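Written below as structure tokens is the structure these notes are about.
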Amino acid sequence: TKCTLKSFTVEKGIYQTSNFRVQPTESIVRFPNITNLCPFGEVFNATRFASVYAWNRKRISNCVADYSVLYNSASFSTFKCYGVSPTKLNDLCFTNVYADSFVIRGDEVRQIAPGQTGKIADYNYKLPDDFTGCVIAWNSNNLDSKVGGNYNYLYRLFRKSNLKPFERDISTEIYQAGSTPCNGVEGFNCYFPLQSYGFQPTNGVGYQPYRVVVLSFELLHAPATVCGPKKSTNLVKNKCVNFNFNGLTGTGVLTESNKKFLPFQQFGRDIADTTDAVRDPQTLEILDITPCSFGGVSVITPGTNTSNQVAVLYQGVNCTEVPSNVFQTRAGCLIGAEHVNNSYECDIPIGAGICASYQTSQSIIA
Amino acid sequence: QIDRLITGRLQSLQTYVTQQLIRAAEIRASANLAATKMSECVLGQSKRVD
Amino acid sequence: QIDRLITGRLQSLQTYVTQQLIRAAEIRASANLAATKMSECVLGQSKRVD
Amino acid sequence: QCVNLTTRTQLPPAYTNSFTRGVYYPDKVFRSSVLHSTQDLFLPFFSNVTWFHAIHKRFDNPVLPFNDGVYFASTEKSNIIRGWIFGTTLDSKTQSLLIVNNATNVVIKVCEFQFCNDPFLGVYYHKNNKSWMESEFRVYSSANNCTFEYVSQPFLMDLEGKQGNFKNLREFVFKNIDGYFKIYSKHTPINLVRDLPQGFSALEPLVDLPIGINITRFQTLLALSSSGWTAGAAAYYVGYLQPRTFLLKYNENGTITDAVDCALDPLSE
Amino acid sequence: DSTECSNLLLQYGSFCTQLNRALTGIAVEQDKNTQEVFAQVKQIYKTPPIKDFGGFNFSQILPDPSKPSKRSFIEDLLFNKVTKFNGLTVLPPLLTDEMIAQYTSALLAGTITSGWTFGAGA
Ligand SMILES: *[C@@H]1O[C@H](CO)[C@@H](O[C@@H]2O[C@H](CO)[C@@H](O[C@@H]3O[C@H](CO)[C@@H](O)[C@H](O)[C@@H]3O)[C@H](O)[C@H]2NC(C)=O)[C@H](O)[C@H]1NC(C)=O
Ligand SMILES: *[C@@H]1O[C@H](CO)[C@@H](O[C@@H]2O[C@H](CO)[C@@H](O)[C@H](O)[C@H]2NC(C)=O)[C@H](O)[C@H]1NC(C)=O
Ligand SMILES: *[C@@H]1O[C@H](CO)[C@@H](O[C@@H]2O[C@H](CO)[C@@H](O)[C@H](O)[C@H]2NC(C)=O)[C@H](O)[C@H]1NC(C)=O
Ligand SMILES: *[C@@H]1O[C@H](CO)[C@@H](O[C@@H]2O[C@H](CO)[C@@H](O)[C@H](O)[C@H]2NC(C)=O)[C@H](O)[C@H]1NC(C)=O
Ligand SMILES: *[C@@H]1O[C@H](CO)[C@@H](O)[C@H](O)[C@H]1NC(C)=O
Ligand SMILES: *[C@@H]1O[C@H](CO)[C@@H](O)[C@H](O)[C@H]1NC(C)=O
Ligand SMILES: *[C@@H]1O[C@H](CO)[C@@H](O)[C@H](O)[C@H]1NC(C)=O
Ligand SMILES: *[C@@H]1O[C@H](CO)[C@@H](O)[C@H](O)[C@H]1NC(C)=O
Ligand SMILES: *[C@@H]1O[C@H](CO)[C@@H](O)[C@H](O)[C@H]1NC(C)=O
Ligand SMILES: *[C@@H]1O[C@H](CO)[C@@H](O)[C@H](O)[C@H]1NC(C)=O
Ligand SMILES: *[C@@H]1O[C@H](CO)[C@@H](O)[C@H](O)[C@H]1NC(C)=O
Ligand SMILES: *[C@@H]1O[C@H](CO)[C@@H](O)[C@H](O)[C@H]1NC(C)=O
């Protein structure tokens, strides 16, 4: 009061020094259930896989890609990304993702990377310079190998020109080595460019089969179809906390509500366009969001020449939200005044028919 | 540049409306005084000095 | 953007406070008239016409 | 398949009046006993809408424009009006929306379908079984590119019925705002023959399909070798939407009871 | 509930304090007017139990003890005909409706039992 009045001789009366506000305690954030994650539960551990020259391109439908189950899985051999961090994958959205899975030799896995060049990375599958995505490879020598060598894994080896990124070749014409036009048969200048590698269970590093997938992250003028798994914390019934109900924001104390909403309504607003009731997306219950307790701190005190004992008044604040008698009035919580049942002339007007005075062993009475 | 003009003209309109409200309050006080003087001097005889 | 929002909301608050001050002046005039009418008609007999 | 039906009777396009229709919830916000004013694409009150009535003969279902949304209402009986067509070219060159509701499920798919001249659905009648059975799916012929696919749960609905007047009313509103294809719907029992009901009914949202494509025109699909058939007695209505302000009144339970067009008459203003 | 907003707002000046002082002055002058209109006599008069007021019947403007409130029939009719958000605080008035009714009843009893002598003196 002395600093508010800018003086040392405070006179008898009630002065509004500062304001009170209940600060939040938690930052709970809730979101609906994460069901039907993605077809990744079957697109990775499938039985058969396409070749490298005829790689499949499976379009990812509307599903939230759970990248945590892939990065934290120690069963995979390598896990590298390009243009995006693996940790921020579960906190971003994408429009379309194409998963290209194929079988490649163990030594040719290094050439499958953006900016690389060679024989397989230029005639079978090529990545652009601005490729944004991740690459996942794992060993599969324990099930893809067989006694005597496998010859079912075909591959393209010779081509007349380099291929474009994200391109699949369908025509399997013979390669022309010389200037003589090939009439569809082999010869000294005409050879079949398609061959097949051999995978044996006794082969060491470099010859083992490794299943590598390519994840393409592209965005254009279209609504997002794949995002990251949004987490949901535990809600608190009655406490001044920060809430986030599916994009909403604010600070208030929740409570059980009786407003029967409609099956398609999520958050309700009263007059003057203010959010006053929201629905929990998980348990489908209705709960209002009242603003936290706030008011003004008035210091009821007699003249400085009389005494120094003061009385604090929290206007419009319940006594339970404040934390030496504590008496609750219809105008606010009053701390530091003894409530008496007598009636005297109003000396210091407080409000709602209550006044304070410095009388009789000697303290401020209300 | 259109936003600047909008802000300036809105401030001008606010100032004009404030001045008009103050002048209307003054004229309302004057009209109440005039009606009181009418009722006390024309429709009767007032012993109030001046 | 924060400065624009603050300026707009401060202008709105100033307009509201000006309107409230004018309305409070009107209410004070009405209350003075009511107190005069009380002290004259109730606590006495006013010969003022109308 | 691909059949060009020609055996149809030529009738002029009929017209009717939509007194108070097309009032839908503009958002998912709950309101209790408060008159909210919103500005969005609504159906103007007492507007001139086009009427398509199938007689017996009469199987009109042409290509209709789709600008700023289209209000679709169909006084339907015996499950005739099933699905719709959406797109911008409808010639397998660009992407298009397909909505079909046959006797099993509401199949929705977004591909580059090749629509023929008169796509429809054929249903047999009294094939030694005394039960209408669908056997024709003449809607498209190929689909190269696809971006979205939805197969609802299978169910069994009746395909028979012969009444002197319509018994069911189906109202729909289709919009395309920022790629989201909003779909509103509401059903109510009516008893009329050849007139649109004169009442108020709020339209609730059903599903939002993020197709992300640009729709220019639409077309409906009615129920039924190349000639000779008998179509069920049914009619549907088409009404275009315009940006107008409406005052919606919510009751104590959060449902719209009545609306007022802000630019209809001085009293409404 | 913002931090940078307050940091940018504190650089404007004393607009906050000026608006607070204006609102506080309004709130004080409201109670001042309420006291100046009703509270004119510092003595609460009470009507006698006998209602022999020269034939007049003041049984519709005086308080009724049978009612839970000390307001009269006309006061009840007047009160029946008239029916803590983000930054909005409604402060209660100093003199409640009960005290206003007490002052009105005191003025009425004084006017009935003393004419106009209760205002000029005893
Ligand atoms: C002064 O005025 C009051 C208000 O009009 C009078 O009280 C009213 O008196 C009448 C006449 O008795 C009541 O009508 C009837 O009263 C009987 C009970 O005695 C009741 O059973 C009947 O149904 C009917 O209401 C009337 O109710 C009553 N009103 C109230 C609010 O009390 C009062 O009598 C007057 N005093 C004098 C001296 O005239
Ligand atoms: C989200 O998941 C929770 C559980 O993880 C579901 O809550 C259960 O709902 C069933 C069906 O009403 C109840 O029988 C269980 O008792 C609930 N369990 C708990 C712990 O609350 C909830 O229904 C799911 N929500 C959605 C929209 O699927
Ligand atoms: C139905 O009518 C349409 C329109 O006349 C036919 O489409 C035409 O087909 C011919 C031959 O393929 C093309 O040369 C025309 O350019 C097409 N016209 C249009 C507007 O697309 C269609 O072939 C007919 N179908 C049947 C079964 O007769
Ligand atoms: C309604 O349409 C759906 C899809 O167009 C049909 O479902 C197909 O039925 C055939 C025949 O049994 C199956 O071979 C397909 O696999 C089904 N497709 C899907 C996506 O499930 C359904 O049979 C149709 N119902 C009627 C009565 O015609
Ligand atoms: C297949 O892999 C997915 C993750 O890629 C995993 O969730 C699932 O459990 C695996 N299937 C089996 C049978 O282990
Ligand atoms: C303060 O809180 C208590 C406990 O909930 C309640 O009983 C009391 O009515 C509250 N006071 C006010 C003024 O709301
Ligand atoms: C006032 O009266 C109440 C009701 O009996 C009692 O509980 C309280 O102690 C009294 N206070 C004083 C100061 O006498
Ligand atoms: C609708 O327009 C048609 C075409 O001119 C006209 O014949 C009909 O009378 C109109 N109906 C109404 C209700 O305006
Ligand atoms: C009648 O129903 C039976 C049983 O589904 C079916 O086998 C038969 O083909 C139907 N009749 C005709 C004419 O198709
Ligand atoms: C199908 O989509 C791909 C990628 O968006 C595009 O390259 C191709 O041209 C499309 N096909 C047709 C027929 O438009
Ligand atoms: C968008 O709509 C226009 C018609 O206004 C159409 O020509 C175009 O193909 C649509 N799609 C895109 C990507 O522009
Ligand atoms: C709201 O719902 C309750 C419970 O279903 C019902 O009793 C009440 O009549 C409804 N309100 C209205 C206005 O119909």
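We're sticking with Swiss-Prot numbering for chain E, so the shown stretch reads 745-827, 854-892, in order.
Per deposition record, electron microscopy, 3.4 Å.
Positions of Cβ are set from backbone N, Cα and C atoms, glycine also.
Record features, source Swiss-Prot:
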type: VARIANT; residues: E:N764 to K; note: In strain: Omicron/BA.1, Omicron/BA.2, Omicron/BA.2.12.1, Omicron/BA.2.75, Omicron/BA.4, Omicron/BA.5, Omicron/BQ.1.1, Omicron/XBB.1.5, Omicron/EG.5.1
type: VARIANT; residues: E:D796 to Y; note: In strain: 19B/501Y, Omicron/BA.1, Omicron/BA.2, Omicron/BA.2.12.1, Omicron/BA.2.75, Omicron/BA.4, Omicron/BA.5, Omicron/BQ.1.1, Omicron/XBB.1.5, Omicron/EG.5.1
type: VARIANT; residues: E:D796 to H; note: In strain: B.1.1.318
type: VARIANT; residues: E:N856 to K; note: In strain: Omicron/BA.1
type: VARIANT; residues: E:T859 to N; note: In strain: Lambda/C.37
type: VARIANT; residues: E:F888 to L; note: In strain: Eta/B.1.525
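Distribution of Swiss-Prot features across the structure.
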residue: E:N764; record: variant position; DSSP (3 states): helix
residue: E:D796; record: variant position; DSSP (3 states): coil
residue: E:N856; record: variant position; DSSP (3 states): coil
residue: E:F888; record: variant position; DSSP (3 states): helix
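Distance from the CA of E:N856 (variant position) to the CA of E:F888 (variant position) is 48 Å.
Cβ neighbour count for E:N764 (variant position) (all protein chains, 10 Å cutoff from its Cβ): 15.
Candidate variant positions: E:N856, E:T859. Fewest other C-beta atoms within 10 angstroms, E:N856. Spatially close to E:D796 (variant position) yet at least six residues away along the chain is no residue at all, judged by Cβ distances under 8 angstroms. The CA atom of E:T859 (variant position) is located 12 Å away from the CA atom of E:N764 (variant position).
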